[PDB]
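Structure first, commentary second.
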Amino acid sequence: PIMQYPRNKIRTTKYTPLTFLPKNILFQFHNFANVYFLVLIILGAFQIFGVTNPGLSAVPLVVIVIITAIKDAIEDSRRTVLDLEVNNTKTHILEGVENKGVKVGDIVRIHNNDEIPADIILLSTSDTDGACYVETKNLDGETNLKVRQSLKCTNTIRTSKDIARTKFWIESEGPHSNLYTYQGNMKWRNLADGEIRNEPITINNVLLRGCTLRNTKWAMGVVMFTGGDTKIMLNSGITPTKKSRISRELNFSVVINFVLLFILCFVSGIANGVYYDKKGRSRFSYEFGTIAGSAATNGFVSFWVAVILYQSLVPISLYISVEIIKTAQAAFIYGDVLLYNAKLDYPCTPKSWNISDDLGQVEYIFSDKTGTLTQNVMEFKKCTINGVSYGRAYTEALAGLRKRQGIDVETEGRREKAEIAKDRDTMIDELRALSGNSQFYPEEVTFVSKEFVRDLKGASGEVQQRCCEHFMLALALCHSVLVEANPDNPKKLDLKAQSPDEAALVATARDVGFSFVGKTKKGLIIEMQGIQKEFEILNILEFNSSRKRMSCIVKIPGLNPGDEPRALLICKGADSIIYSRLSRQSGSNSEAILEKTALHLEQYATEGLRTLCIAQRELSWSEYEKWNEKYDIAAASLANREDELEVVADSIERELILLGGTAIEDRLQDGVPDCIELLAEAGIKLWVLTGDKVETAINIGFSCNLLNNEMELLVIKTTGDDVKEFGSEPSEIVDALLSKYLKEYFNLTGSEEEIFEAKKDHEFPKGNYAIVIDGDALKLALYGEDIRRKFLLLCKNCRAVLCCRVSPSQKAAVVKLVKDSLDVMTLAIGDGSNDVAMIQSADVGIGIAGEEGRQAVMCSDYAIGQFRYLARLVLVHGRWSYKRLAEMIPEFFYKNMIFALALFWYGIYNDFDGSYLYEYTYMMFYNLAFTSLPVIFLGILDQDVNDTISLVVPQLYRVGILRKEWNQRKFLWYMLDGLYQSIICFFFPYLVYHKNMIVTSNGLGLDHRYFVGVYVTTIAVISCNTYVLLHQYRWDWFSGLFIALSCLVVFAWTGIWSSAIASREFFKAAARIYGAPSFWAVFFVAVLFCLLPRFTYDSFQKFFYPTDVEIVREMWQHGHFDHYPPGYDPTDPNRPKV
Amino acid sequence: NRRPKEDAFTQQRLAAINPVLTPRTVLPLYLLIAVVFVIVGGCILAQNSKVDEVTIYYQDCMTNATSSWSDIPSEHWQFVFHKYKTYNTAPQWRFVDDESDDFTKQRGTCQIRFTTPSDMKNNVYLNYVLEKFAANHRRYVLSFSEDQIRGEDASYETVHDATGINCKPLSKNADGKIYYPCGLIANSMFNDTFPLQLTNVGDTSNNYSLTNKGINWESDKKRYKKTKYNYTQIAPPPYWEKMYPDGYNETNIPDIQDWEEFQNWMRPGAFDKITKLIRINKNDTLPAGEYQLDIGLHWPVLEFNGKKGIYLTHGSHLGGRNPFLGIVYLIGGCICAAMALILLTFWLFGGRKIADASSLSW
Ligand SMILES: *[C@@H]1O[C@H](CO)[C@@H](O[C@@H]2O[C@H](CO)[C@@H](O[C@@H]3O[C@H](CO)[C@@H](O)[C@H](O)[C@@H]3O)[C@H](O)[C@H]2NC(C)=O)[C@H](O)[C@H]1NC(C)=O
Ligand SMILES: Nc1ncnc2c1ncn2[C@@H]1O[C@H](COP(=O)(O)OP(=O)(O)CP(=O)(O)O)[C@@H](O)[C@H]1O
Ligand SMILES: [Mg+2]
């Protein structure tokens, strides 16, 4: 009470189940199509607006209100029961008898390898005085072991028997939502002695919630205070949701339905002003005049009575009808077994249910690779040391398969022949595996067997033996790879790293003899050729994908006794960063060896191997101790989560001596056959955004046949990469050189930077033209004004755009450029924590779940197992859910105005006084039960072709890229088709009564107006439901039943409600109307004239202007798809032939 | 193991008859529909050509007729007999005022004397046509009480219920007593008493009867039930007080269950033409000749320039004589046989043939 402590649940979903209902009801009426029903319910209670059954007006609303409530209940339950079983699923024991769960003031024990749902203030651990390590992965890109040095004073607790003698928690202020800060301090009073102590509590003494602890045991401390003091409750969790184009081109179509409703009341509202100033009418003697007063303002009330009358025109079952269909199409994306990864236990997981139609109208896929397109199990080395290349490969040297012969299996046996000549002789003093598919590159590296008894060090010659051994030790020291206790066969311990690149460097250095056994508390231990040398790594700087510096500053010992031991700097990065950081002038041989190795890097990227190179400066400690002070003060600074450590991690990498480079391989995800002729022959223009280099991405686009042969590879290829700080004001080169061939490549595609004649154009461009813009040639292309348009129009007329998009702001800026400046759907399929900027800045958000579920899966819009499933997700489960939902939405504005205008055409004959024609149950069950089911099962169970033929002919996706289904030209011509049939469904029942008002076979008379609205409704229900029958493909047993049931429900509610006495004027209409043959003669011929225009026009379209999807269906019935099996998946690795 | 269920509904592999509108299914379909609706359109014009009706208006027997047999405007009468033998002959009418009921707006007795050359069949319907009577407005058709229809002795505030039909215009008389049939519908009842016979004047004088029982549906006598009031607290409606001149006795309260021509009037017609049954004769075939109806004029049709008439017919299976459902099935036959003919001569004489597969992307 006074200490203001309420208890709360952990996750912050705003729909708390105690306050679920009043927040939902206010949210239901932020829609301005059901708060319109609150106007015509409170005007249905005032007993002058001619309304019978005033309490049956809250039936067709509150049914839709509660169905949206149980829809939002399921859309809250799936957001808490499937993705959110981490609230409270573990309860710790916390026994205190000797005096995942939440309690303020708890003293929680944290073992190794567990996530902490608390803001724990550390006390001690198994290490030295509270030396805590952590893997803070779900906060930043921090894959380090960030030291959390706890309180060095009170390290006397070991168990929960002495810390349990104090029941106490502290008081803190409001939250701040900053990561590296913690302004809390605790004070405490020791027992039996007046020692006051403020134990200093800073960010080193605490650790946050969403991180994973590593390498320590029994981490102990105090949980946070209530409210919002957790620093992830505000930094991430408030995400704006998204809707489609069709869910944004719907709010125009609703207002066009309200323009028509405001006219039909305005025509009525003046035609009963004109009627109430006639003189020779019947309303003077029989009906009593001066209804409201002595004015003609009883035509302004007759305006409002048409508002209440035209309540089956306002779409109430629209925003529930899309959200039944968007949910069920997404729960069919979920429940498909051909989108299920058997090797991973992972089906497709639709994170956002309401965007199932975005996958039918996408044009740009920003599929960056090495997580997505490939398998990322990095294997080979192909070592390039001291300007000579040691390595032989024919696993992927096949990127240049355009010029070679048919089959070459003898060299794949010669790889095995050199493999057995390399594992045996190098097994001199090594105890690792060294077997088939245990070592990785067959290459006889200098035949190392020279010393037996005479010498141990050498130091006379053969520098290539030393330069290879110095390479491998510097390779197996520049890593962030962790050893692990192998549970089965514990005599061979394995390696575990967060980077699939970085683990491969040590794991083959293991195979050559330089493996590291483990890691001590300060330095590193490595078994180099029998002996186990201890290279003390005193400092390391991390890796980011925006910097490309994996750099350790490991300290070496001085080889002679009695010196100051020097240190190395192995800045292992890309093949253009350390060449931008390399010593040009030198007294060494660091000039004539560069053209040897950089030629091999071109050789070992043109065959499809990922390159990563190794340099090393030989720095001393007269210059390192000031940089370490410049780094540790920057490490003690507030910018430890910023880019101001990058300028300190820039000054020491200025000059380097190049050692060599590696050429680690990467086989594919076998998402080859979808990218060739499924996902790029559809019409979608792929955009690979690697971050890897140019020669390796060109020669992998041929391998997956993204870009095949005869692609004019118009590479941009800027020549200089330098930073500007002064000068160059009268002239320009480094910006003007790429600018002059953004115009010069407009000889292939003749255009200009001025106007957008292509925003209004869609095509899959003839002329191949795969743009290979790369890195700094893109940074100088999206700089400012009037420079984007002179390649964005080039990037429209392409079929592929390519690599070197590093530092993911560029991947953010490209997906934002092609989405904003060309209003079109993007897709952006990726994986990894550096591609969330590409996914959260796009339209669709497909993510790849690898071995673990990463941040590009839990911040996504779908999630599939591989890249192999995107061809089924887009071309089948998105192409259907476009042509379903773009067919449903024109059908729903059609069905509301075949009915609500048929009591406008009666308005002429009562002179618009607002008498009902439909008993007020046919106006009340029309949006709900009569003909609102077959419109739903048109949006859920319609397929234009089969699931196999949507992948045999993928160019049926072109009806969705062109926006050639859903447009306003389709929307108005269904309302003009409804307004036609409103004349048919009224004036065919009218022109049997207008002659002599007798329609029964026994002359007894059905002249009443409720007995006219069964002639009208039964034509308005059956010619509505048969219309939806003629506008679905593949009539099945299910939707073909709910058309036969939704037509036989208007014949059944007329039988069981016109048999009760509660139907006052409508007493026995089932016997009177249906016994009369004038019903069944006006029903069989006014259902004809409602269908006959559209059925002939959809037979005149399908004969002489046929769509592409009609021509495929004509091939379906004949022997053109006889060889294809059902459930056919053509992107599958093990499949038969056609 | 979250594998999704594979039971052909989450896998979407249902029955799927899969209709494709080839020109060898649409062109027999229009040959199938248009060969039905030119036989149905023939049989409806075969049946409805043989319907005989008599429509005679009488809103001006009070002024435009004399006590002798008077002028016959052809604006009024419409005989439709399918044997065009006595179709141009005029039905004459006189007027017998007698100057006793002193109403002077609609009184007297118009005695129409028409002539039927052909014979109707055994059922004979004597309707009444009320053109330009505004019977379908908002305040009008929502003015009665359902409980008083169902035989209930309701109170003053229970004929003023919010639920739809109440009696808000006709609630009480001058001394605070409720009406027995309240609301403007029962207040505005057609008065004109047709006699129970068509007298066979001129030729033989053997009269042709017309029963007023069996007029409404017989199944409608389950919500029209006899009153339960105490003959004192009810008044007649203020336009019925000249057929109940003193009020209600203990014995003049109308049983609304068997009073079938009131049961028709509480069923308001939808449009500005009203045609209700008031006299039937199921038993006797009407022979040829010259008959006479003696209409007791009481209902005013001159303050709104409307009409008032008589519809004598033998209603067929479709009900009445209307050439609409014969024309429409022939328009259904003429359009379907034309859309078959347009989509066949654009097919064989130019247009396309379904012979290729390179039409989509070539
Ligand atoms: C059915 O027949 C009655 C008479 O048999 C027709 O006349 C209507 O009779 C009532 C009562 O006599 C008239 O009410 C009177 O109105 C004047 C003012 O117009 C008033 O001064 C009197 O004190 C009395 O209240 C009524 O005017 C008269 N006419 C009409 C058109 O209602 C009656 O018309 C016939 N039809 C119906 C539908 O009742
Ligand atoms: N742990 C590591 N050690 C050394 N070099 C690395 C490395 N991780 C990445 N690199 C190099 O950095 C360059 C670009 O970094 P990037 O983060 O793009 O790696 P990548 O392209 O393989 C993953 P992505 O394709 O999603 O960007 C690559 O050429 C790679 O060789
Ligand atoms: Mg990646």
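Residue numbering for chain A follows Swiss-Prot, covering 187-285, 399-1437 in order.
Every residue, even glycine, has its Cβ placed from backbone N, Cα and C.
Per Swiss-Prot, the features are as follows:
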- A:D667: active site, 4-aspartylphosphate intermediate (ACT_SITE)
- A:667-669, A:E801, A:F842, A:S844, A:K847, A:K871, A:909-910, A:989-991, A:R1104, A:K1110, A:1133-1134: ATP binding site (BINDING)
- A:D667, A:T669, A:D1130, A:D1134: Mg(2+) binding site (BINDING)
- A:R1393: 1,2-diacyl-sn-glycero-3-phospho-L-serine binding site (BINDING)
- A:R264 to A: Increases glucosylceramide, phosphatidylethanolamine, and phosphatidylcholine uptake (MUTAGEN)
- A:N550 to K or S: Does not alter phosphatidic acid or sphingomyelin uptake (MUTAGEN)
- A:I555 to L: Decreases phosphatidylcholine and phosphatidylehtanolamine uptake (MUTAGEN)
- A:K578 to E: Increases phosphatidylserine uptake (MUTAGEN)
- A:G588 to A: Decreases phosphatidylcholine and phosphatidylserine uptake (MUTAGEN)
- A:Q610 to A: Decreases glucosylceramide and phosphatidylethanolamine uptake, but not phosphatidylcholine uptake (MUTAGEN)
- A:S611 to A: Increases glucosylceramide, phosphatidylethanolamine, and phosphatidylcholine uptake (MUTAGEN)
- A:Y618 to F: Increases phosphatidylserine uptake (MUTAGEN)
- A:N1226 to A: Decreases glucosylceramide, phosphatidylethanolamine, and phosphatidylcholine uptake (MUTAGEN)
- A:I1235 to F: Increases phosphatidylcholine, phosphatidylserine, phosphatidylethanolamine and sphingomyelin uptake, but not phosphatidic acid uptake (MUTAGEN)
When distances run from the Cα of A:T669 (Mg(2+) binding site) to each of the recorded positions A:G588, A:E801, A:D991, A:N1226, the nearest one: A:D991
Neighbourhood of ligand 3 - recorded positions from A:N550, A:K578, A:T669 with Cβ under 6 Å: A:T669
Candidates near ligand 2 among the recorded positions A:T669, A:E801, A:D991, A:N1226, judged by a Cβ under 6 angstroms: A:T669, A:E801, A:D991
Rounded Cα-Cα span from A:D1134 (Mg(2+) binding site) to A:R264 (mutagenesis position), Å: 25
Cβ-centroid neighbourhood (8 Å) of the Mg(2+) site, A:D667, A:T669, A:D1130, A:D1134 excluded: A:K668, A:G670, A:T671, A:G1129, A:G1131, A:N1133, A:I1147, A:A1155
Neighbour tally for A:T669 (Mg(2+) binding site), based on other Cβ positions within 10 Å of its Cβ: 22
A:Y618 (mutagenesis position) versus binding-site residues A:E801, A:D991, A:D1130, A:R1393 - nearest by Cα: A:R1393
Shortest C-alpha distance to A:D1134 (Mg(2+) binding site) - which of the recorded positions A:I555, A:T910, A:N1226: A:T910
Residue among recorded positions A:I555, A:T910, A:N1133 with Cα closest to the Cα of A:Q610 (mutagenesis position): A:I555
Integer Cα-Cα distance in angstrom, A:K847 (ATP binding site) to A:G588 (mutagenesis position): 89
Cβ neighbour count (within 10 Å, all chains shown) around A:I555 (mutagenesis position): 14
Cα distance (Å, whole number) from A:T910 (ATP binding site) to A:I1235 (mutagenesis position): 54
Nearest of the binding-site residues (A:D1130, A:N1133, A:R1393) to A:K578 (mutagenesis position), judged by Cα-Cα distance: A:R1393
Neighbour-count leader, CB within 10 A, recorded positions: A:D667, A:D991, A:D1130, A:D1134: A:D1134
Distance check against A:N1226 (mutagenesis position) for the recorded positions A:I555, A:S611, A:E801, A:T910, A:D991, A:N1133, keeping those with Cα within 10 Å: A:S611
Gap-flanking C-alpha distance, A:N285-A:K399 [113 residues absent from model], angstrom: 25
